[PDB]
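*Asks:* So that we are looking at the same thing, I have put the structure below in structure tokens.
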Amino acid sequence: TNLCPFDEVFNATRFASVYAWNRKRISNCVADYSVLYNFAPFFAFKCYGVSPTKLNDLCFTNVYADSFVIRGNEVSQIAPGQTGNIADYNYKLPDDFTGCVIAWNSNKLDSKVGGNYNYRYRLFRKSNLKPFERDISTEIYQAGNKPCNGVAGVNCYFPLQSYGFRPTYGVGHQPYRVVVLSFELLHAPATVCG
Amino acid sequence: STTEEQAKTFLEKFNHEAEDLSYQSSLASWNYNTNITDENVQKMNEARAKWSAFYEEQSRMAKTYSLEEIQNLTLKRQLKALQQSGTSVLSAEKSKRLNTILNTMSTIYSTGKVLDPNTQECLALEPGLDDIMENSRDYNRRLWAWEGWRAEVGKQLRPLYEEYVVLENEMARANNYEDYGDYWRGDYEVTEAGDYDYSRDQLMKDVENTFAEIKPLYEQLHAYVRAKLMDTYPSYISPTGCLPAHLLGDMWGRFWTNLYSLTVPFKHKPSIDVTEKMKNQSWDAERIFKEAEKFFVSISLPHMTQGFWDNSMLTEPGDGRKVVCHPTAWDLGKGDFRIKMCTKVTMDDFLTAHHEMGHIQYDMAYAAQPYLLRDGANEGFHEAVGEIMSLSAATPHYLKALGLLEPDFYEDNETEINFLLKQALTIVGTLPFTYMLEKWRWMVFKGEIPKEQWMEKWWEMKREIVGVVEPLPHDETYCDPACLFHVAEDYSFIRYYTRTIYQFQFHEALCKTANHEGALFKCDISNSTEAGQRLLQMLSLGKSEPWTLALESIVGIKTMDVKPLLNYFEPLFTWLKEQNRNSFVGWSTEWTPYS
Ligand SMILES: *[C@@H]1O[C@H](CO)[C@@H](O)[C@H](O)[C@H]1NC(C)=O
Ligand SMILES: *[C@@H]1O[C@H](CO)[C@@H](O)[C@H](O)[C@H]1NC(C)=O
Ligand SMILES: *[C@@H]1O[C@H](CO)[C@@H](O)[C@H](O)[C@H]1NC(C)=O
Ligand SMILES: *[C@@H]1O[C@H](CO)[C@@H](O)[C@H](O)[C@H]1NC(C)=O
Ligand SMILES: *[C@@H]1O[C@H](CO)[C@@H](O)[C@H](O)[C@H]1NC(C)=O
Ligand SMILES: [Zn+2]
């Protein structure tokens, strides 16, 4: 009776970074996942624990949507049990994730002659991340044993680095948009399903 | 506290900021080489001014560590390269004019004119003087041509070279080195890796021994050219003596290439060349660059990304744009691979595309490695991988399968002998020239050669090693080591001796693996998978491993072997025994046109 809410998570003029990603909660809607095969199921559609076919008719209590922009070769780290700069400091997934990860190419929108310097990721952090958490921090990293007084310099690095994106790059450093859908089941009526 | 933590973190910051600025510099050069305008060349300056300036601090900010508190082998090498300061560690005031002398020398070489009698009109080296350098057979004009260049420019640079040696020799003593010659020898040095140790002092040992086994080939090659050069000049070449230094097809005598017409064995059977047969089937530039893949795709090497086919220039622009037409393979970084060439429809251009394509494959194999270890194993590895490819693209069997040659084509031994001599004049007649130039330059840098005996020592080794004599001796006015491109702009020359012995070791294993029978000079590695996968072992290591380990995997010997260069010319060596029996071997140094 109502159109699916897959119109802002999957269709945005400008996306977000990975260090500060976007979360949307979707519930109490009649959503059809057959449309997911019509916009951009291009690079990857892998998921585990839920069959990608014949299981669209199950009912879950809550649906979560996360969207960000990462590198082309960095989409291999969005999985349970992997390691890397993105997986250990930016976005971590649980060992028994329930949902499908969708990735596709977005070179024509996130590329400029000078480069899109609006996309940033965190390079080093003191400790690894717990699953499903985010950090928006601008504080110097104390790589040495000397207090930094809040000012960068020797052994004092800015913890966020940029993502220069140009159309002339290869298919490895091209910008990609990844939307992670999380299916939750709990002790509550499963209102959202189709 | 721990050196490991801060050292590891410093390179993470460097390995990522370098990529942003390195890519900016490379693209700025590509735009200039395709669009030569006043405004476009201006944009280059900033691109190179934010990389040279950026590299200075990171050299200072990585010297504040100490090497012996790092236990990893891979992590330690990245620091050692970044700690080299050059003259920046010395005072700015005693080393300010050292730059001024160096760039002044190159200016004079660029501006050089040799006139003609009566001063009818002026000439220049590119292309006028080089055109008539050895296109004619006039001895008296040859004599004017040689001494004219030696007199005009060699006289001016003599004061500007002793100051070059003396001032910069102390720079080597600033970086903890013995002599400046050993600094140039540090690219072949590896330590702290058991059973894989190579020293600077050792590079003089193998080179001297490796040339000791090349002389038998060079000894007989000299006799053949001397015997047939007597016909053109019958009054000035004795049956037993050294070749004159102005009958060689170059102003300096580097390549003996412009002598095939005067030294062709058989003038009734033409050498195989297909330019008209290709000019039959409406052949275009793209088709040449597409069959280059089929050599690489059918050997299990990867394809090329779609960015190769749109951003690259594979033909003449055809517009009012002004560009440089010299072929070049570019690696802009971050997954961008391009090739620039003014392609035409000729057989010589067919093989050049294979060479330039070999460079790209080497870059495409080690892109995963860090920035500071993204290069060849040593100086002469990049021009050895890309030269064996042209050897399998000019064979008379590969062209037959490609359809550019008739299926019924007999291989006479006259053409085989005729073909081998052409290769010998290029890659065999230049090895003693490079060794003689570097041996003198090492010794002159060491300090064993005194002030008054510079130029006499130059010609003392010329008679014994290569075997050429000067028509008119000079005492202290002509600097013969000043008329070369490399010697006058502070470059090296030993990269041209290793890459010639290295390619034939690679070619002898990629053929034995492919199960080929017969002589090596008709070897095609196409359609072989075992050979094409062995090459992907060295090509992916880059500079992560010592150059000794890279050669160990491909050939099976950790040192330089010269025997493969004697199995590529074995049929040639048999022929010269019969054609030089009624002639004298060797040359006498005492003979000279002194009076
Ligand atoms: C090259 O320069 C000309 C004018 O000098 C300009 O019209 C053209 O667009 C330029 N091409 C590129 C690729 O920059
Ligand atoms: C050396 O560095 C590499 C980095 O890949 C690491 O895996 C290895 O454990 C290090 N070796 C030691 C002995 O710490
Ligand atoms: C190609 O060669 C054949 C040989 O008979 C000839 O008939 C034909 O005209 C040639 N094509 C050209 C010259 O374009
Ligand atoms: C080349 O032709 C045949 C090859 O079988 C042989 O009889 C002959 O001796 C060879 N050499 C010369 C110089 O003809
Ligand atoms: C051998 O090479 C030819 C020409 O490249 C090709 O057509 C053929 O398929 C190859 N054969 C095998 C077994 O690879
Ligand atoms: Zn270095």
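The first residue you see is number 1, and the count goes up from there.
Quick check of the header: electron microscopy, 2.8 Å.
Each residue, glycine too, has its Cβ placed from N, Cα and C.
Mutagenesis annotation in Swiss-Prot: A:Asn11 to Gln (Swiss-Prot position 343), described as Reduced viral infectivity; the structure shown retains the original residue. Where Swiss-Prot documents A:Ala143 to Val (Swiss-Prot position 475) as a mutagenesis experiment, the accompanying text is: Increased resistance to neutralizing antibodies. Under its mutagenesis annotations, Swiss-Prot gives A:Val151 to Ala (Swiss-Prot position 483) the following note: Increased resistance to neutralizing antibodies. A:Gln161 to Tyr (Swiss-Prot position 493) appears in Swiss-Prot as a mutagenesis experiment; the accompanying note says: Reduced host ACE2-binding affinity in vitro. According to Swiss-Prot, the natural variant A:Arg14 to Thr (Swiss-Prot position 346) carries the annotation: In strain: Omicron/BQ.1.1, Omicron/XBB.1.5, Omicron/EG.5.1. Record note (Swiss-Prot), natural variant A:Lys112 to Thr (Swiss-Prot position 444): In strain: Omicron/BQ.1.1. The unchanged residue is displayed. Natural variation at this site is recorded by Swiss-Prot as A:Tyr121 to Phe (Swiss-Prot position 453), annotated: In strain: B.1.1.298. A natural variant is reported in Swiss-Prot for this position, A:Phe124 to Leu (Swiss-Prot position 456), and the note states: In strain: Omicron/EG.5.1. Quoting Swiss-Prot on the natural variant A:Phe158 to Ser (Swiss-Prot position 490): In strain: Lambda/C.37, Omicron/BQ.1.1, Omicron/XBB.1.5, Omicron/EG.5.1. Recorded in Swiss-Prot as a natural variant, A:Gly164 to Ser (Swiss-Prot position 496) carries the remark: In strain: Omicron/BA.1.
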*Asks:* Over all shown protein chains, what is the count of other CB atoms within 10 A of the CB belonging to A:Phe158 (variant position)?
*Replies:* 12
*Asks:* What is the nearest of the recorded positions A:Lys112, A:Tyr121, A:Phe158, A:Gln161 to A:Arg14 (variant position), using the Cα of each?
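*Replies:* Minimum Cα distance from A:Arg14 (variant position) across A:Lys112, A:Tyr121, A:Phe158, A:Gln161 lands on A:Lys112.
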*Asks:* Cα distance, A:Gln161 (mutagenesis position) to A:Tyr121 (variant position), nearest Å?
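*Replies:* So the Cα of A:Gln161 (mutagenesis position) lies 6 Å away from that of A:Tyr121 (variant position).
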*Asks:* Would you kindly give the Cα-Cα distance separating A:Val151 (mutagenesis position) and A:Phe158 (variant position), rounded to the nearest Å?
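*Replies:* Cα of A:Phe158 (variant position) to Cα of A:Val151 (mutagenesis position) measures 9 Å after rounding.
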*Asks:* From the recorded positions A:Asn11, A:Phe124, A:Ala143, A:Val151, A:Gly164, pick the residue whose C-alpha lies nearest to the C-alpha of A:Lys112 (variant position).
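*Replies:* Spatially nearest to A:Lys112 (variant position) by Cα position is A:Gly164.
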*Asks:* How many neighbouring Cβ atoms, not counting its own, are there within 10 Å of the Cβ of A:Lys112 (variant position)?
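*Replies:* A 10 Å sphere around the Cβ of A:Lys112 (variant position) contains 12 other Cβ atoms.
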*Asks:* So what sits near A:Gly164 (variant position) in its own chain, CB-to-CB under 8 Å and at least six residues off in sequence?
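*Replies:* A:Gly115, A:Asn116, A:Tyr117 - these are the non-local Cβ neighbours of A:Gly164 (variant position), listed in sequence order.
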*Asks:* Would you count the other CB atoms within 10 A of the CB of A:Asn11 (mutagenesis position), including those on all shown protein chains?
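*Replies:* If we count other Cβ atoms within 10 Å of A:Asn11 (mutagenesis position), we arrive at 8.
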*Asks:* For A:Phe124 (variant position) and A:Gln161 (mutagenesis position), what Cα-Cα distance in Å is obtained after rounding to a whole number?
*Replies:* 10
*Asks:* Would you find the one among the recorded positions A:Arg14, A:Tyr121, A:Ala143 whose Cβ has the most company, meaning other Cβ atoms within 10 Å?
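*Replies:* Answer returned by the neighbour count: A:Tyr121.
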*Asks:* Quick check: of the mutagenesis positions listed here (A:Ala143, A:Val151, A:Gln161), which one has the Cα closest to that of A:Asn11 (mutagenesis position)?
*Replies:* A:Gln161
